[PDB]
Structure formats: structure tokens, C-alpha cells
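Report on one structure; see the data block that follows.
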Amino acid sequence: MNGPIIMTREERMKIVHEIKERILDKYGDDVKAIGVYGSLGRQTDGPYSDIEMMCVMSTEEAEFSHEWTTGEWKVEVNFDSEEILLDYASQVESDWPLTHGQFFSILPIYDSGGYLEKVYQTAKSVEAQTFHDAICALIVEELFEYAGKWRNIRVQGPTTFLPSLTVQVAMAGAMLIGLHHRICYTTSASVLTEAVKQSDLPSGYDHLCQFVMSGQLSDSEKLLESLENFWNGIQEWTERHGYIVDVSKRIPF
Amino acid sequence: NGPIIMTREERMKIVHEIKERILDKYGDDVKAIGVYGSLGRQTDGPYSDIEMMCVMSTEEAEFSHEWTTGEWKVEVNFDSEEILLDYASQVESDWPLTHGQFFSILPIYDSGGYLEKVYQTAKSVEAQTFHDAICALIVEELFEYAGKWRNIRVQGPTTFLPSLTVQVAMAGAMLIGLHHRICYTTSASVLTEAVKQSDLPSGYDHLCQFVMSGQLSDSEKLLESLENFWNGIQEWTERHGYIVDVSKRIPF
Ligand SMILES: NC[C@@H]1O[C@H](O[C@H]2[C@@H](O)[C@H](O[C@@H]3[C@@H](O)[C@H](N)C[C@H](N)[C@H]3O[C@H]3O[C@H](CN)[C@@H](O)[C@H](O)[C@H]3N)O[C@@H]2CO)[C@H](N)[C@@H](O)[C@@H]1O
Ligand SMILES: NC[C@@H]1O[C@H](O[C@H]2[C@@H](O)[C@H](O[C@@H]3[C@@H](O)[C@H](N)C[C@H](N)[C@H]3O[C@H]3O[C@H](CN)[C@@H](O)[C@H](O)[C@H]3N)O[C@@H]2CO)[C@H](N)[C@@H](O)[C@@H]1O
Ligand SMILES: [Mg+2]
């Protein structure tokens, strides 16, 4: 196994078409729709991209996947009932900017009646409060946790974890920016490039991303200073935008 | 301006306050309360957070409370016994990172040996379950990462390569952890502990040195080291019998 190999958009779409025909042969009238997502769904696949497909099933509670390789390429096909998929499309977790681009990159190849459009409409109709709640949770569950981790590094090591942690913090900041602007990143490779192009960023985020994007992550004292500056920027930014809960009680339940 | 420095004694006082609040609020629905993470191992450092797990009698109970006081952070998970036991027996690609929880339980309340049952379930997973998880990890994570860095080589962007190299090093550490059936003690020690294990895929140690040193700016070298690690994976699976099925064009 030395793949993935170089492939063209034909070669991927021919494979997609074979999988579509197999899906219709096996599941028949239980298939409501078949779509391609990811880079191939956006028609921006590169020489080595994988193949990602989504199937909407009429079957109650249907929820399964097939993910395999031929040694030369890799495919993932998800099969979901309409209710299960629409519920997922309306959920906003901390990595929503990374996961839900799927629903804004659908290439419809089979649809028995407006199913893929309903998925898209569901993904785009999330209410403002849902994003607000997700942002407040991200600050506590990810950023505050990371701040404790790098401050532990400062006082007790290990600095060998600091480059990886700095990458994680830059990614969490990108999730924060994506939730705030209600944008999903096109690919994993463009997350940081797209994040630093947005407006109204927390102070210090650009400098942090400069280390991560250049790969100059060996000066631990500079990384710690950059992380602290970003953490200070988070405090001013969340206060300015109202992403604040009462934290005065030791136990808030 | 937090998190602040705290002592283990201070953290345990907070834990016991939370224990009393859980018993006051949820009463006889509480089967057990435990501390996990660094505090559960009694190796918490100056800035560590507080992580607690509760076993509930309510069927389908699955919720959490996660908050900060500005100065420290607490996460409390509440699960029914079956939900927790089911999760404790599942081996996903990040099992070496997630299931250390079940080998770090400090019981602080237990009405019927429940936390011991959780530990026994986590430690009794069969060898085939790890074999399946390793084969899935190669297909679902490592093969995907290989396509991503090969795309970078031909079309960019190299600005993603440091982050991707960190991800690949972590995925390799998961592979090693699944093979040796070990859970890493802390998030910070994953890479240091992984490269000290036996049976490493060739090229993995060298790749990790870039990630641990933070020397991630030489893009040609990272790409060469990623390819060498990917080749090391192909031997490593053959040597240890983790054979991935590549015979079906469409496996359904
Ligand atoms: N399918 C719709 C919904 O998917 C959910 O699961 C989501 C998520 O956990 C799941 O993640 C799955 C894993 O599991 C599996 N072990 C490997 C697989 N590559 C990964 O796939 C996902 O993560 C990759 C990056 N890491 C992405 O590249 C990929 O596009 C994405 N589908 O993919 C789903 C998102 O597409 C739930 N299953 C359910 O709410 C419902 O079925
Ligand atoms: N609790 C037992 C089981 O946990 C599962 O979820 C697991 C996982 O998704 C979940 O992850 C949760 C997130 O969700 C939540 N939004 C933020 C929270 N800090 C994070 O916590 C987890 O990830 C952190 C590192 N990032 C770890 O430091 C932390 O110890 C760990 N509990 O924590 C659970 C493991 O403790 C399922 N909920 C369910 O099968 C059952 O409840
Ligand atoms: Mg946590």
C-alpha cells in the first residue's frame, strides 16, 4: 500500500458514479438522496484528495457508514435517516466551522425530492443564540483549558508539548472566529489562512498564527508571550462582544 | 486573568464541595462520584483543572456541567451506568488519549462498587478490539493525512504543514498506544511517552523530533520525513499483522 495516488476529477467522478449505482442497486427506494461533499463536492479537489459522499435514507433510525481504501484511494460514505441528518446539521459544537462546511459544499447527484436542499436550508438556518452559546462554551471548555496547560508548561514543563499546544490554540481561535462570523472553512488546509482574513479578531491572534503558519515554533519564551497576549486579547474581545457569563459562584448549579 | 495556581489540598476542598452539592441536588439518583485526570492521579500541577465523573441511576442520563470561576475550571460528567460502561468498552482512534480517565479514578462517593465496575470494564477490552481500531486508524486517519501532505507538496499551502505534521505525530502516537494497549498519562506527555515505546514504525521518532523541538519551518524536510514515516507504517503493519483490506472496490 503506497497510495494515495494522483487522480483527476474524472477519475474521482467515475468512482463516485460507480458508488452511486451500487447504492441504488442495494438500497433501492430507501435512498432519498446521494450527494458528494468535501473538495470534490466543491469542484476544488486536488491530485490526492479523498472521496466523501452522503446518503439520505427513508429508513427510520438509519445511521451507518462505509469507509475503505483500495490502497490507491479512499472513500467515506455516510448513510443517515433524514431526521438524524437534519438534527446533526442544526447542531453547533465547538468545531462547527470545521465540520459543517460539508452542508455548504453538496454536489447533488441523486435526489428524489428536495432532500439535499432541505439539508442545506437546515444548516443555514441556525439561530443566533445557538452560536452565542457555542462561543461561550468554547471559551471555557477549550481556551481556558489551554491557558492552564501552557501556564503549567511555563512552570513545570514539558516544553516539548508547547509547539503542539500552540497549534491547538491557533485552531481553537479559528473555531472562535468561525462561530462569531458564522462561517465554515473550506478545507482543513485553509483554516488558518481564512481565519486571519476575517475582521474584528481578538488581539494577538494574528501574531500567534504567524508562528504556527511559518512553523517557527522552537522559541518557547516567544510562544508563551504570544499565547498570553492572545489570552489577554480573548478577555477584551469576549467582553466587548458580550460572550460573558457570570463566573462569581464556585458552583453554578 | 485566571487560571491561577492552586495546591492539591485546595483542589480537593473544591472537589468535596462539589460532591456535597451533587448529593444535595440529585440525591438518591447519584450512584457514585469520582475524580479523574491529574488530580485523580495525585499528580496535578500548579494550574491543573478539575475533572469529575458521576454515575447516575437515571436511565439515559448523559449531561455535563463545565464552568470556570475565573480562577479555576471544573468539568463534571453525569452518566447512567450503562452509558458509561458502554463508553468504557469502546476503542476509537483516540482511545490512548481519552480512556486514561478510567485508569485515574479516585472514588469519593460510591454506593455500590460502581467505579470499580467501570475500571474493570475499561481494562477488560479484548485484543481483537484493538486490532480493529488500528486498522481503522490507518484507513481513516493516516491515509487521509498522506493525501493532505501530498496535496501540499504539489499545490500548497505549506502554511498548513506545521499543523498537519503535529496531527500526524499525534495519530502515530495513537497507533503506538493502541498496539501496546496503553493510555497516555497526560495530554502533555503523549509524544514523549510514544517515542519511548518499543516496536516503533520506522521514521516515527525522527518525525516527532520536529514536533517536540518546534523546528517545523523546513517544509522539504517535513515532507520527506512524513513520506518516510508513511513507508514505515507499511512495514510496521506487515510485521505485526495489522492487514488492511484493499481488495474491494466497493465493500457493499
Ligand atoms: N452523518 C451525519 C452525522 O455524522 C455524525 O458523525 C460525524 C463525525 O463523528 C464523524 O466523524 C467520522 C468518524 O466517526 C470516523 N471514525 C472517521 C471519519 N473520517 C470521520 O469523518 C468526519 O471527520 C473527518 C475528519 N475527522 C472529515 O474529513 C470527514 O469529512 C468527516 N465526515 O463524521 C460525521 C460528520 O460527517 C454522527 N454519526 C451523526 O450525528 C450523524 O450520522
Ligand atoms: N462521559 C462518558 C462518555 O463521554 C463521551 O464524550 C466524551 C467526549 O466527547 C467528551 O469531550 C468533552 C466535550 O464533549 C465537551 N464539549 C468539552 C469537554 N472538556 C470534553 O471533555 C473531554 O475532552 C477534554 C480534552 N478535549 C479532556 O480534557 C476531558 O477530560 C474530557 N472529559 O468528554 C467525554 C469523555 O469524558 C460521551 N458524552 C458519552 O459516551 C459518555 O458521556
Ligand atoms: Mg477538558
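Per Swiss-Prot, chain B residues shown: 2-253, in order.
Here the Cβ of each residue, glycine as well, is placed from N, Cα and C on the backbone.
Features reported for this protein in Swiss-Prot:
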- B:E145: active site, proton acceptor (ACT_SITE)
- B:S39, B:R42, B:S49, B:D50, B:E52, B:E145, B:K149, B:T187: ATP binding site (BINDING)
- B:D50, B:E52, B:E145: Mg(2+) A binding site (BINDING)
- B:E67, B:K74, B:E76, B:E141, B:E145: kanamycin A binding site (BINDING)
- B:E52 to D: Weaker binding to neomycin, active in crystals; in association with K-130 (MUTAGEN)
- B:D80 to Y: Increased thermostability, catalytic activity at 70 degrees Celsius; in association with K-130 (MUTAGEN)
- B:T130 to K: Increased thermostability, catalytic activity at 70 degrees Celsius; in association with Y-80. Increased thermostability. Weaker binding to neomycin, active in crystals; in association with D-52 (MUTAGEN)
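Here the features listed in Swiss-Prot are painted onto the structure.
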{"residue": "B:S39", "record": "ATP binding site", "contacts (Cβ under 8 Å, 6+ apart)": "B:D45, B:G46, B:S49, B:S105, B:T187"}
{"residue": "B:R42", "record": "ATP binding site", "contacts (Cβ under 8 Å, 6+ apart)": "B:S105, B:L107, B:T186"}
{"residue": "B:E52", "record": "mutagenesis position", "contacts (Cβ under 8 Å, 6+ apart)": "B:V36, B:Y37, B:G38, B:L40, B:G41, B:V75, B:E76, B:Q102"}
{"residue": "B:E67", "record": "kanamycin A binding site", "contacts (Cβ under 8 Å, 6+ apart)": "B:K74, B:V75, B:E76, B:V77"}
{"residue": "B:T130", "record": "mutagenesis position", "contacts (Cβ under 8 Å, 6+ apart)": "B:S90, B:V92"}
{"residue": "B:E145", "record": "active site, proton acceptor", "contacts (Cβ under 8 Å, 6+ apart)": "none"}
{"residue": "B:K149", "record": "ATP binding site", "contacts (Cβ under 8 Å, 6+ apart)": "B:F161, B:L165"}
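For B:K74 (kanamycin A binding site), the number of other Cβ atoms no farther than 10 Å from its own Cβ, over all displayed protein chains, is 23. In this structure, the C-alpha atom of B:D50 (ATP binding site) lies 20 angstrom from that of B:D80 (mutagenesis position). Among the recorded positions B:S39, B:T130, B:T187, none has a Cβ sitting under 8 Å from a Cβ of chain A. Binding of kanamycin A is attributed in the record to B:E67, B:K74, B:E76, B:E141, B:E145, and the widest Cα separation among these residues amounts to 35 Å. Taking a Cβ cut-off of under 6 Å from any atom of ligand 1, none of the binding-site residues B:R42, B:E76, B:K149 qualifies. Distance between Cα atoms for B:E141 (kanamycin A binding site) and B:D80 (mutagenesis position): 29 Å, as a whole number. Listed in sequence order, B:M54, B:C55, B:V56, B:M57, B:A62, B:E63, B:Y88 are the same-chain residues six or more apart from B:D80 (mutagenesis position) with CB atoms under 8 A from its CB. In this structure, B:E52, B:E76, B:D80 are the recorded positions from B:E52, B:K74, B:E76, B:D80 whose C-beta falls under 6 Å of some atom of ligand 2. Farthest C-alpha pair in the ATP-binding residues B:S39, B:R42, B:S49, B:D50, B:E52, B:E145, B:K149, B:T187: 38 Å apart. Around B:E141 (kanamycin A binding site), taking its Cβ as the centre, 18 other Cβ atoms fall within 10 Å, counting all chains. Ranking the binding-site residues B:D50, B:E76 by how many Cβ atoms sit within 10 Å of each one's Cβ puts B:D50 at the top. Of all the Cβ atoms in the protein chains shown, 23 others lie within 10 Å of the Cβ of B:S49 (ATP binding site). Using a 10 Å Cβ-Cβ cutoff, B:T187 (ATP binding site) registers 21 neighbours.
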